[PDB]
Amino acid sequence: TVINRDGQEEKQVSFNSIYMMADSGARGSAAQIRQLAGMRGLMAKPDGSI
Amino acid sequence: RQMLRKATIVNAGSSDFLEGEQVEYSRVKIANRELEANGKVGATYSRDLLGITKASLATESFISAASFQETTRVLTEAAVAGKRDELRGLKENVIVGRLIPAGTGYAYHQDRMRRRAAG
Amino acid sequence: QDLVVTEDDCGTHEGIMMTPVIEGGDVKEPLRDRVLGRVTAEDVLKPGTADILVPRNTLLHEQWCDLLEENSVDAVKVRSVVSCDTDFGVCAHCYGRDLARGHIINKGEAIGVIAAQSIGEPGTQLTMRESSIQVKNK
Amino acid sequence: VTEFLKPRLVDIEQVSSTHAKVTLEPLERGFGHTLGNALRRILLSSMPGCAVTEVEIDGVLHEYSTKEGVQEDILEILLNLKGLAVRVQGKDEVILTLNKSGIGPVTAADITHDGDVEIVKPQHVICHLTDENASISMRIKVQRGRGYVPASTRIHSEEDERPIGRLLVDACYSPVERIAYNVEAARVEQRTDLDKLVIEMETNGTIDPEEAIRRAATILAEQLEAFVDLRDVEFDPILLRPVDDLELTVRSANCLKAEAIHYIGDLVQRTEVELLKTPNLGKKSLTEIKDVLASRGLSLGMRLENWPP
Amino acid sequence: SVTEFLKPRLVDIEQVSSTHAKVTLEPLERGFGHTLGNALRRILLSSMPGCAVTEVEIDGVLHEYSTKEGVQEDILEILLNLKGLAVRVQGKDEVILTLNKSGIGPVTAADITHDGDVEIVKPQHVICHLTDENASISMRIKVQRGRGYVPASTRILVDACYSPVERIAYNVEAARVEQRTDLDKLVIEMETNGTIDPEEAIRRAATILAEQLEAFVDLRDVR
Amino acid sequence: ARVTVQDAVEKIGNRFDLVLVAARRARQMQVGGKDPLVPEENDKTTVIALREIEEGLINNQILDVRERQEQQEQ
Amino acid sequence: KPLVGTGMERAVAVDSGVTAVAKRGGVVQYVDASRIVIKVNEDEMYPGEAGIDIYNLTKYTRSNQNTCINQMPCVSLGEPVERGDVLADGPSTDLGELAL
Amino acid sequence: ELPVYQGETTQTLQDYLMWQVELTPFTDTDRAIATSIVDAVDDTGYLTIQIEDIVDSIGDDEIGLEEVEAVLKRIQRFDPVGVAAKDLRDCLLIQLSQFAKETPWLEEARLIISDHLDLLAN
Amino acid sequence: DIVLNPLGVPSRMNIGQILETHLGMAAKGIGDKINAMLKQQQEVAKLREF
Amino acid sequence: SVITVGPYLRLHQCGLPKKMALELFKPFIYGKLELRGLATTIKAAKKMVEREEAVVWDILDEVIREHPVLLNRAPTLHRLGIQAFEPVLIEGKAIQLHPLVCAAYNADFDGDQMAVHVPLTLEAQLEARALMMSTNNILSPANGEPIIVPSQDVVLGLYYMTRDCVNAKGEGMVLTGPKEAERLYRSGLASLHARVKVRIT
Amino acid sequence: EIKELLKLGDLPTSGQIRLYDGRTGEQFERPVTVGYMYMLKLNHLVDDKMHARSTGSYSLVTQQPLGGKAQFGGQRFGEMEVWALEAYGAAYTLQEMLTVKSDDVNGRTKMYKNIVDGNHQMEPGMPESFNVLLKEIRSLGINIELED
C-alpha cells in the first residue's frame, strides 16, 4: 500500500480489513484467505485418491 | 500410574502365590514384614503393564463397577464372592449420597476415620 | 476417578529425567515448560563443579526457571507421581501445581478428575486419519 | 467567554408540507456539530404528537375477522389508520365518527367534521368497498403521547375490562419521522470566521418546524438546569391494633399491663417455653390466649425485623 | 403531562482529590445521558477560557535544537514542563515573566517573579533541571488568553493549552425508578490541573452551554 | 463485596478448609447470638463472615477458643 | 417480496398450492375478503352451465405448526384474469412470488 | 418409555392442608394434634368425626378438650377458609369473620347465622 | 435497521450475502429514484424512458 | 434459558430475567415476606406472589443481591463448564453472559441455551464464591495460560488502535502522556501517528 | 454489472459511504458498506424455550421430577456436570444437589421449611432411588442388607 509522501519510499504495512483480521488473529487465516482471492487448491477427496 | 498396578511376584515371602496382588499391597506387606520381624520375607516383584480398561476390572468396589461395565455379571461375581465394598470409592458415596472424601469433604472423611477407633 | 490427595510428603528422592526433546530439524519443546510446574530433584548441578542452585524442596516460580535459562542447564531430574508414592493418594511436592492457581496443590483436590479430563477435553483432533544428513547451524 | 455570540434564528424555509429546510444562524467554532447532535437526538426521542389511539367498529368483533362488503381485511384497516396524521386542539382525547356507503374507496376526507380535528393529508385511502349495499361505520379516539407505546403496554390502562367489540392499536407519537443536519461555512466574512448548520427535516405534517425546534431547545435548556448548580454535597405491618378487643377474661389484661406488653405484635414474637417463665398464669390461661390469638395472633408465631414507633 | 420530564435528584459528588472528581446522576430520561455527556465533553474541552504559555524566547539559537550548557536536560523536556504550568491572570490579556535563578538547586515554579495579576497554584512545580556548578539562564516567557487548545503548527514553540481540564470521560449505566428499567444514568469523571474547582468547572460549562440557547427559544414553554 | 477471595485464602492457605471455617461462623451469625465484629454494609451473613475472616480476625483457632470460653462460662 | 431473487419464486409459490390459482376464468364481477366470483367468457365454458366460478379464501385457520394462514385478493374490481394466473396470496406470498 | 408410564404425583386437598402445617410454627405436641385433625378431614371439607372424639382417640386423658380447639381454631383459617368445619354451620361463622367489617350488613348476617338458621331453613 | 458482525465473512466464506447486499442497495437506489420521479409529478414519457 | 451476550456486565456478574428470578427464588421471597411482616401467613405470601405486587420486586431485588447462581452449558467436557456468577435484574427472556467467559463455555450464541442452578445452604454459596467464580478460573487447568483472553472484536480493536500509516495527522509533535487522549476526541491529532514523543512514567 | 447499476442509481461504485455515530455525531473513518438484505425469522423464539420451576409434582418411581415443559420438570443433570463439580471439591454442593432436590421426600421438605424459616440447614437422609434399586435387586436371588 503506497501513500502520498515527498520521498514515496514507504513500503508500510497495508490496512486491509481482512488482512488486519488475519494478522491480528481475531478471525481467519492465510489458508482461508487464499480461497477468496487466489485458487482454493486441489480440494478433492471423493475417496482415498486425488 | 492408574494403569501401572496389578503386578506379579515370584517369591512366596510368607505370602501365597497370588500372581496379581496390587502394587500398593505388594509394597505395604514388605513395609510391615521386613524391618519388623525379618527382611528375608521380602519377595521380588515385576510391575506388569495392564490395559487402561482392564485395570478398571480390578476395581474391588463392585458398587463403583456396575456403573462402569456390565452389571449382572459383576453382581454375580460379588455374590459368589460374598464380598463387601465398605464404601471406599467416591462414586460409591455418591450413590449413597453423603459427602465425597475429596475436596471440602476430604477433612470430613478424615474425621470419619478418626471416629473409627477413638470416636 | 478414585484418586484423592491424602498425603503431604512424598518421602523418596527418586524421579525421572526431564530434557528438552529434539527432532533434528528443530526443537519441538524447550526446557522451560516441561519443568515449569515441577519440583527439582535432590540436587541440581551447574556447569561449574561444586555448585548447587536449588534444594530438593523448592518450587519453581519461573524465577529459578529464568535463572536456569541463563545458565544453559540440560540435565535436570524431576520428581514424578508414577515413580514416587505412599501406596495411597498422591504426594504434594511430587506433583507440583500446574493449575489455575499460583500456590502449591492442597490436600483434597481431585487430581484424578482434572487429569483424564484435560486429556479428553480436546475431542476435536481428527477422524479416520534421505541418504545425506544436513545441519541447521554450527 | 470573550464574545460568545448567540444564534438568532432567521430565514426559515418550507419547501413542501412534509419536508423542511430550516436553517439556524451564526455560531462559534465547534458549537455547530455538538448543537446539531444534541438537537437531533431530542427532536426524535421526545416530541409530543397526536396519533390514532383507539378504533371501534360496530359490525366487527375482533381483529382476526373479516366484514362482508369490503376488500381489505379488518387487520389491514388498523395498519392503515396507524399512520394517520392529525393535529388536535387544546383539548385532549378527541373522538370522531366515520360512516360511508357506496363502492368508492373510503378516504380521510369523508370524516365527520369537528372543530378541534384537522386532517392534513386526506388523499390516502382507509379501505375499499365492492358492494352498493355495503356500508361502514366506526369511531376513532385520538390522543397525544410523547413516544411509541405498544398495545401490550397500554392494555393495562383499563381499570378491569373492555366491552366486546373494542380493539387497540399501536401508538407512535413521533410525528417528525426524519431529521438530519449539515454544517458549512458562514455567509459573512467581515467578522471572525464562523459556521452555519442547517437542520433538514421531514415530518408527518402535524407539528410546525419552528415550534418543534423551540420545543426541542426548551427541553434541552430546562434539562441543563441541574448541571448549572450542583447541590446536595411506609413499610409497616397491617396488624397494629392495641391489646383491646382480645377479650382478656380475668388476668390476661393484668399480665399484659404488668409485663409492659405492646399492642399486638410483641406477644406474637414469643415462645411458649419462655411464656412459662412469666409470673403465674396457668396452662388454662395459656390455652385461652392461644385460642384467642388463633384468629388474630396466628398461633403466636412470627419473627419481626424491627418495631417503628 | 406530555411536556413534563424527569429531573435528576441524586446529584451527590464523590470526588477523591482536589483535581479528580466523579459526579453521578441516577435519574434521567431514556436516550438523554449520552446526549448531555457528549455535549458537556465537547463544550468544556473545545471552548473554555484559560491561560497558558504561548511562546518562549530563551538565550541561544533561535531553532528548537540546542545544547544543554551544563543544564544536562534536553531542550525538548524544558518546553514540555512549561506546557503543564498552571498560570492565572486576574484582569490582563497578555503578560510577560522574566527570571534567572542561580545554578545551585532544582528550579521550582516559585522562582517566577510575583506580579499583580500573575498567580500560580503550585509553586513547587518542576521547570528546569539542576545545573553543574554555575550554569544559569533567563526565562523570558509570556502568556496570553484563549479558548480550547491551539497546536504549534497553526499558531506559535510551546503549545498553548487554554483548556484547564486535563481529562474528561462519561459513562452510561442502566437504572429504574419504581417500575420501568433501562433509564440511562450518567457518571462523569474529570481531572483538572488546578486553579479551577471541578464542580465549578461543570457549573461554568453548563452556564456556557445554556447561555448560547436562550435566544433560540425566546422564553417559550418556560415554567 | 468479597468479589475475589484471595485474602482469606492467604490467611488459611488450604483453599478447602476456608469454606468449612466460614460455614459455621455464617451459620452462627444467621441463627443469632453473635454480633459481627466488622461493620456490616447491608450484605449477607456469608459475605460478612468471609470479610471478617479475610481481616485476620476469625479463623479455625479463635472460634474454638470462643466456644470453649462460652462453655466454661455456662 | 425479495429485492433480489432467482425467478423460481413464482413457480414455487404456484406449485405450492397454498395460494388461489385461477382456472377457466374470465371477467371478475365481485371480490371480498373471503369470497371471489369470476364470470367466464362465452367461448370458454361448455353449454348447460351458468358460467360462474366461486373461490372461498382461507381466513385464520389453525395450521399443523401452531401458526396462521390467510389469503387476500390481489384484484380490486373489473379486472380480467387469464387461465393459470393467481388470484389470492397465502402466507408468506406477495403477488404470486414467494416472500418469506 | 419404562415401567412407570410417566408417573405423576397429584397434590390434593389433604396434601395441600399438610403442606401448610409444616410452614406454620407449632410445637411438637401441637403438631401431632394437627396431624390427627387433618386425617379426619373429608372430600367434602368437614372434620368427619367430632371434637371430643379426637380427644378420646388420642388416648391421653391429659390433653384438654380446648387444646384441640386451640389448634383446630387455627387450622380452619388455612387455604380454603372454612375447611374442617364443625357440622355445616361453623363454616359460615369462620368464613364471615374473615373479610373486613366494612361490609354493609355484617352485624345482621352474623346475628342470623348465630341462632337463626332453623328459621332460614324454611 | 439491522447490524451484523463483520468478523463472520472472513472465516465463514459468504461473499454471496455481501453481493446480495450490494445488489439490494442498488435496487433500493433505483426504487428511491422512481419514487422521487413519481412524487415530483413528472410526465409518463420520462418515467417510461427511465 | 436462552443465553445471550452482554457488554455492560462484569466478569463476576450475570443477567437473569425478572420472571425467572421470581419462580426460582420463591421460598426466599416467602421467608422475606414472613420476616418483614408484609405477609402474616404463608397463604398471604403465595397470594401476593401470584398477584405480583410492587413491593414483591423490591424484596426480590433485596434478596437476590448477594445470592450466587451457577450457570453452565449443556455440553461440558472440562472443569470450566460450570461457573458461578451474581444475578442482575434485567428485563426480557434471555440470560446475559459475559463475553470473556465464552471461550471457557465454547459458545457463539447461535441458538444454544444455558442451564442455571441456585445454591441453598451457606456452604454451597461459599463453595460457589471461593471456588466456582470466573474471577478464580482465569487460567486453564490444562495449561496454566490465561483462558480469559478477549474475543475477535477486542483483539481487532486493540490492533487497529495502535497503528500508523505514514505521517498521519498529529505526527512529529511532542506532548505529555495520558494527555494524548484529549487530542483524539477534539480532532487535534489522529490515534495513528508515528514519531510522537510522550512522557511515560 | 453491479457497479454499473450502482452508478446508474446515483450510488457509489464500491458500495461504501460515510456514516455518523448516533451517540457522538462523529464521522466514521474507513467507510463501511451499506445496503439492504433479505432477512428471515425462524421458529426459535424465547416464548417457549424459557422455563422456570422451584417445586411441583414428582414421579411415582424414585420420586424424581419430569423432563418436559408441561407439568414442570427438571432438566437432565448428566454425568459431565457432576464430574466437573468433583474437580472443584464442592462436596456439600453436590450433596444438596443430589439429595435434597430430587430424592429424600422428607429431606427436601425439611430444606423447604428451613429456607422459609431462614435456618439454611440440610440433611443427607437417604435417596429414594437407592431404595428402589435395593427393592428391585432383592426380587431376584440376591441378598443385600444394611448392616451396622
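Just so it is clear, chain D uses Swiss-Prot numbers, and the residues here are 5-237, 248-323, in order.
Backbone N, Cα and C atoms are what each Cβ position is placed from, and that goes for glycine too.
Looking at Swiss-Prot, you'll find the mutagenesis D:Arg45 to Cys noted as follows: In rpoA112; temperature-sensitive, blocks RNA polymerase assembly. In sequence order, the list of same-chain residues 6 or more apart from D:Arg45 (mutagenesis position) whose Cβ falls under 8 Å from its Cβ is empty. Look at D:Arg45 (mutagenesis position): DSSP puts it in a helix.
A 10 Å cutoff on Cβ-Cβ distances gives D:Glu165 (mutagenesis position) a total of 7 other Cβ atoms nearby, all chains included. D:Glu165 to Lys appears in Swiss-Prot as a mutagenesis experiment; the accompanying note says: 5-fold decrease in CRP-class II promoter-dependent transcription.
Listed in Swiss-Prot as a mutagenesis experiment, D:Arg191 to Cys is described as follows: In rpoA101; temperature-sensitive. Around the Cβ of D:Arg191 (mutagenesis position), a 10 Å sphere holds 8 further Cβ atoms from the protein chains shown.
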Inter-residue Cα distance where the pair is D:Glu165 (mutagenesis position) and D:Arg191 (mutagenesis position), in Å: 62
Against chain E, in sequence order - mutagenesis positions D:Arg45, D:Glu165, D:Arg191 with Cβ under 8 Å: D:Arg45
